[PDB]
Amino acid sequence: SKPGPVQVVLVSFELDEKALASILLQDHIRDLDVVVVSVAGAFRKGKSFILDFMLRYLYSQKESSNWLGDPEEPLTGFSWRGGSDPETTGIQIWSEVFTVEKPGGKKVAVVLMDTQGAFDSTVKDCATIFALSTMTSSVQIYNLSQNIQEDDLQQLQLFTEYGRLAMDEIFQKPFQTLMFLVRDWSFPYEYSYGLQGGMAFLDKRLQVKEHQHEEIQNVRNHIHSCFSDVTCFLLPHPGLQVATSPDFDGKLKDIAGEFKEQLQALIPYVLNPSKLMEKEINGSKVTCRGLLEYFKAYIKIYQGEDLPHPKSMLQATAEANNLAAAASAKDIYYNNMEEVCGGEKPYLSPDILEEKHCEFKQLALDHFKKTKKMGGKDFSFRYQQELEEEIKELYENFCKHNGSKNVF
Ligand SMILES: Nc1nc2c(ncn2[C@@H]2O[C@H](COP(=O)(O)OP(=O)(O)O)[C@@H](O)[C@H]2O)c(=O)[nH]1
C-alpha cells in the first residue's frame, strides 16, 4: 500500500498495459485532464535526485509548507532506482497520481515520469524510450551534464520530420514543452544559474553554424516545428557529498546552498498550480483515460526493426485521438446509466429505461461529435460506429440487469 515507481515501458519493448491502466483508470482521476512531467536522460546523471524533490513538493502540497525539508533531518530517496538492474532502459511513473486545483478551480491530475536510456548516438536503441516519453509527456525535461552537446541535439532528430509532417498536414506543432536541464553548471559569470541564464545559453547553442554536421543543423532548423516551447534551466552543483555518494542520506544543510536556492526556483516553475500544463494533442486536452490510448497506440509502432515512418507516427496519433474521444463518450453513457439502473436500485419500467437510454446515448454521441478529432469526418465515423455498437451492448446488459429486479 506504499507508493512507489511503476515500470510501464520495459525490455524489443513492451508496454505493461495492466500496470499502466491500474494507475490511469482509477475512478478519482480517469476523467481529469492529466499533466505529464517527464525527466529523461542518461543513467547516473541525477534524474532521480530531481524526481525526489518534485515528490517532496507534491506531497507537501498535498498535505499542508517547508517543502525543501527540515535542515537538520536527513534526506531519504523515494526508491526510483530500487529494482534489480537499475541501469536498465525504460519508463517508470509514480504510482500516486496527485490532484491539484489550478487557479479558478479546475482540478488536474499530475503524473511523474522517469525516462532512462543510454542516450548516446549508437549501436542499440533507446531512441524508442525517448520517443515514447516525448510523445506522451507535456513537459519533457531533458537532463544533461554541464553542457548541451552536439550529440545531445542529434538525439532530437527522432522528431524532426514528424514535426515537419504535422505542421504541413495538421497545421499544428505536435509537442508542447522541451526543457534542457543543464546540471552542474560551472560558468555563472557567463550565464547565471536558473531560467534567464538558461535561455541566453540555449539561444547561443541553437544558432546554426557552418562547421556543425548537417544533421545537427537540421535539428536546429526544425526543433521549433516540433515543440511549441523550447527552454533551458542551468542548475548548480549539489556539492561533493551528493556527487560522490551512492544513495545520499545526509542532512539538507549538507547540500550546497546555491543548489537549494535554484531548486526553489526550478521546482515551482514546473509544478506550481498556475504553471501546471495539461497534456494536449491536436490542440485539445488529454485525460488520464485518453492518455492510456496514446501509450497503447504508440507501443505498436515502435516494435519493428527500424524506427517508424513519420506518417505512421501521425497515423497512430490520429487513431489514439479518436479512441480517446470514443472512450470518454462511452464512460459518459455508462456512468449515467449505472447511476439510474445499476446495483440494487429499484426496477424501472421499460418506458422509463428507454427514455433514460435515449437521453444518455444522445449525450454520449454529442460529446463524441463535439470533441475535436483528427482525420476528417469519414475517418472519425468508423470510431463513432464502433462507439454505437459498444453503447448498444452496454444497453443490453443494463436491460437484462434491470429485468432481473422485476417482481414477477
Ligand atoms: N555531480 C552531481 N551529482 C549528482 C547530482 N544529483 C545527484 N547526484 C549524484 O549522482 C549519482 C547518480 O544520481 P541518480 O539520481 O541516482 O542518477 P539517475 O540514474 O539519473 O537517476 C548519485 O551519486 C547522486 O547522489 C548533481 O546535480 N550533480
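We number chain A the same way Swiss-Prot does; the residues here are 22-32, 38-90, 93-149, 152-438, in that order.
Structure determined by X-ray crystallography, 2.1 Å.
Every residue gets a Cβ built from N, Cα and C, even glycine.
What Swiss-Prot records for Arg70, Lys71, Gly72, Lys73, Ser74, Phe75, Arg109, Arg213, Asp214, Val272, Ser275 is GDP binding site. Around the Cβ of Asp214 (GDP binding site), a 10 Å sphere holds 17 further Cβ atoms from the protein chains shown. In three-state terms derived from DSSP, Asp214 (GDP binding site) belongs to neither a helical nor a strand segment and is classed as coil.
Sequence annotations record features per position, and here Swiss-Prot assigns Mg(2+) binding site to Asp142 based on experimental evidence. Cβ neighbours within 10 Å of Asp142 (Mg(2+) binding site), excluding its own Cβ and spanning all shown chains: 23.
In the three-state DSSP scheme, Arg70 (mutagenesis position) is classed as coil. Note: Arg70 (mutagenesis position) has non-local neighbours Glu115, i.e. same-chain residues 6+ apart with C-beta under 8 A of its own C-beta. Here the residue is the original one, while Swiss-Prot reports the published mutagenesis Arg70 to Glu with the comment Loss of GTPase-dependent fusogenic activity.
Here the residue is the original one, while Swiss-Prot reports the published mutagenesis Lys73 to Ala with the comment Changed endoplasmic reticulum tubular network membrane organization. Over all protein chains present, the Cβ of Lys73 (mutagenesis position) has 22 other Cβ atoms lying within 10 Å.
According to Swiss-Prot, the mutagenesis experiment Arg109 to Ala carries this note: Decreased GTPase activity. DSSP assigns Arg109 (mutagenesis position) to coil in the three-state reduction, outside any helix or strand. Annotation for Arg109 (mutagenesis position): same-chain Cβ neighbours under 8 Å, separated by at least 6 residues, are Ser74.
The Cβ of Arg213 (mutagenesis position) lies under 8 Å from the Cβ of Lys71, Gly72, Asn173, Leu174, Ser175, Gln176, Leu265, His267, each of these being in the same chain and 6 or more residues away along the sequence. Listed in Swiss-Prot as a mutagenesis experiment, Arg213 to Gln is described as follows: Changed endoplasmic reticulum tubular network membrane organization.
Here the residue is the original one, but Swiss-Prot notes a mutagenesis experiment at this spot, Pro338 to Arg: Loss of GTPase-dependent fusogenic activity. On its own chain, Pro338 (mutagenesis position) has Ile331, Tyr332, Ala346 as residues at least 6 apart in sequence with a Cβ closer than 8 Å to its own Cβ. According to DSSP, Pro338 (mutagenesis position) sits in a coil region rather than a helix or strand.
Ligand 1 lies under 6 Å from the Cβ of the following recorded positions, listed in sequence order from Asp142, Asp214, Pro338: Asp214. Each of the binding-site residues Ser74, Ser275 was scored by how many other Cβ atoms lie within 10 Å of its Cβ, and the smallest score goes to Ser275. Looking at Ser275 (GDP binding site) and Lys73 (mutagenesis position), their Cα atoms lie 15 Å from each other. The Cα of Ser149 and the Cα of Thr152, which border 2 unmodelled residues, are 4 Å apart. Flanking an unmodelled run of 5 residues are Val32 and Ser38, whose Cα atoms lie 6 Å from one another.
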